[PDB]
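The structure appears right after this line, and notes come after that.
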Amino acid sequence: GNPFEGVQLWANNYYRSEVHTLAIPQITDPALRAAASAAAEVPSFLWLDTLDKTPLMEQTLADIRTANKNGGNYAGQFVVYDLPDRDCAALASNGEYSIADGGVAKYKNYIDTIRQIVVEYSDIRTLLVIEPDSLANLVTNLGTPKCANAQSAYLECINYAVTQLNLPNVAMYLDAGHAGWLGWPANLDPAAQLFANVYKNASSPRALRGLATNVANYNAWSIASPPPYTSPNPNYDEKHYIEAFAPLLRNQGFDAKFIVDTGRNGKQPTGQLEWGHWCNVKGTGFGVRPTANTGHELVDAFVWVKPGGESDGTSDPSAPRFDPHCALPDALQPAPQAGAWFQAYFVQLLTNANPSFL
């Protein structure tokens, strides 16, 4: 049943080209250059954060089809991340579509385009994270006007995604935030009802395998001592969050299994001053390498979802779409625009990696 079992994970050429064309020519030390080349071979998700990235999904699946007709057993890894009024509680968003300006119809076309590409590659197992930073806002952030207004659109758009991508070669994991968002005990029951109702309102799609946690975040999977910025949450790591949340979803008829983003959680505690500081956090490392061998039946895989070295946001307050979280003193600076290559952050992650690359 675990879609990560029986397959390898494809390491995509987009990330490899950032490492090889942008990063390695800036590194003089031979050991760090070799470490960088190895990091580019660790398979991370490719983000489809605009419609103009959908050709990248098709090219990636064409590369996988060639590899698999030549003996590979690779699965593709993609993030679906283009809701209208995206990131409704954030101080800045890069989403291209607006609910008030045709955004729901534009989302429909974006999902329609992805469905035809996944059908075009119905021979290729396709592992999707659906919409980071979306439904979790409807549990805690309804007091933010943009999120109160976006409820209907987010729920209809997510229903369209999980129904239209319900294909025999797909496994989807809905983003469900992280322990410091939905793992607080007061958020668990409302979160479980919301996410189980999404599953049931979509007619319990076979491809909707479960939920993704820690995406673009830094929490430990398991740590013996709670980091101080987690107090007083008893669910201070992803393992305790998932162990508390999974049986509540199952109680409501969604027997969800999980994947956990371990791409930036290898150094613990992090440099965070507060748990809600998410941008370009200092003091982090690459974490556990992608695997289906998690030791935990709730957890299908540890994965690298956010790609290390791609910025979370610009720190220039005069730049477009500046988010003040990216200028906090626990955010590494200067940082380029979201998604752009951030060399000093890539070096940070490589040097602090656990397991090590050096």
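Residue positions begin at 1 at the first shown residue.
This entry, so its header tells us, was determined using X-ray crystallography, 1.2 Å.
In case you wondered, yes, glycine gets a Cβ from its N, Cα and C as well.
Cβ environment of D133 (mutagenesis position): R86, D87, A90, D175, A216 lie under 8 Å away, each six or more residues apart in the same chain. Marked as active site, proton donor by Swiss-Prot on the basis of experimental evidence: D133.
A coil conformation is recorded for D87 (mutagenesis position) in the three-state DSSP classification, outside any helix or strand. In the shown protein chains, 20 other C-beta atoms lie within 10 A of the C-beta of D87 (mutagenesis position). Quoting Swiss-Prot on the mutagenesis of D87 to A (Swiss-Prot position 199): 20% of wild-type activity.
DSSP assigns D133 (mutagenesis position) to coil in the three-state reduction, outside any helix or strand. One entry in Swiss-Prot concerns the mutagenesis experiment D133 to A (Swiss-Prot position 245). Its note says: No measurable activity.
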